[PDB]
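Peer 1: Have a look at the structure that comes next, please.
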Number of protein chains: 2
Amino acid sequence: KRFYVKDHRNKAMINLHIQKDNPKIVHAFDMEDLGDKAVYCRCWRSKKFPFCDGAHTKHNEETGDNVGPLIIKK
Amino acid sequence: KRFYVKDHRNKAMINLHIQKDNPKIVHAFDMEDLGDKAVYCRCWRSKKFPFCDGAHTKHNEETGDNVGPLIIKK
Ligand code: FES
Ligand code: FES
């Protein structure tokens, strides 16, 4: 109780290591150049960023979070 | 120096409030149903999640991070 950190405005980064000389990491892709299916990372842990490589599973289990990727298909 | 938190494996959540009864938040969209352009949130702060609403600007300035959205267009 004395052990609980009260509700507060977040101070933690989401991205820790990806392209940190870019001050705002934006990606833009034309749907005609996409194949049948693209799986995009939303957790900033993928080694293949901006694509998902399953790293979100480790983030979620280690931090108790519930994030996952964005799928554009067809 | 005594003030610095050494390099360590992250313990902080990325998503703080979005759909927290879903244990892994995945979105999937068919490109034929997309219009000319979709801007997807990658920061988990948008009120219009999974779409970007510019909240990433506040996250970045408050935490010193550099994240931004994913654009699928054409
Ligand atoms: S690796 Fe980041 S959402 Fe899958
Ligand atoms: S609001 Fe999240 S990336 Fe823009």
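The residue numbers of chain A are those assigned by Swiss-Prot, with the residues present covering 32-105 sequentially.
So how was this one determined? The header says X-ray crystallography, 1.8 Å.
Using N, Cα and C of the backbone, Cβ positions are placed for all residues, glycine too.
Pasting the relevant annotations from Swiss-Prot:
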{"type": "MUTAGEN", "residues": "A:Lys55 to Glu", "note": "Slighly reduces the transfer rate of the [2Fe-2S] cluster"}
{"type": "MUTAGEN", "residues": "A:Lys55 to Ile", "note": "Fully incorporates and stabilizes the [2Fe-2S] cluster upon in vitro reconstitution. Abolishes alkaline pH dependence of the midpoint redox potential of the [2Fe-2S] cluster; when associated with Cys-87"}
{"type": "ACT_SITE", "residues": "A:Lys55", "note": "active site, schiff-base intermediate with pyridoxal 5'-phosphate"}
{"type": "MUTAGEN", "residues": "A:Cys72 to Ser", "note": "Abolishes absorption in the 300-500 nm range"}
{"type": "BINDING", "residues": "A:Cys72, A:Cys74, A:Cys83, A:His87", "note": "[2Fe-2S] cluster binding site"}
{"type": "MUTAGEN", "residues": "A:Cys74 to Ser", "note": "Abolishes absorption in the 300-500 nm range"}
{"type": "MUTAGEN", "residues": "A:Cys83 to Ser", "note": "Abolishes absorption in the 300-500 nm range"}
{"type": "MUTAGEN", "residues": "A:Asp84 to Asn", "note": "Fully incorporates the [2Fe-2S] cluster upon in vitro reconstitution. Does not affect absorption in the 300-500 nm range. Slightly affects neutral pH dependence of the midpoint redox potential of the [2Fe-2S] cluster"}
Peer 1: Near ligand 1, meaning Cβ under 6 Å from any of its atoms: which of the recorded positions A:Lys55, A:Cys72, A:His87 fit that description?
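Peer 2: So the answer is A:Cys72, A:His87.
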Peer 1: Looking at the mutagenesis positions A:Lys55, A:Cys72, A:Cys74, whose Cα is closest in space to that of A:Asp84 (mutagenesis position)?
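Peer 2: So, spelling it out, the nearest of the mutagenesis positions is A:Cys72.
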Peer 1: Closest to A:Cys83 (mutagenesis position): which of the mutagenesis positions A:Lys55, A:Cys72, A:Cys74, going by Cα position?
Peer 2: A:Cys72
Peer 1: Ten-angstrom check, please: count other Cβ atoms within 10 Å of the Cβ of A:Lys55 (mutagenesis position), all chains counted.
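Peer 2: Here the count is 13.
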Peer 1: Please report the Cα separation of A:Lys55 (mutagenesis position) and A:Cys72 (mutagenesis position) in Å, rounded to an integer.
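Peer 2: Spelling it out, the Cα of A:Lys55 (mutagenesis position) and the Cα of A:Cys72 (mutagenesis position) are 16 Å apart.
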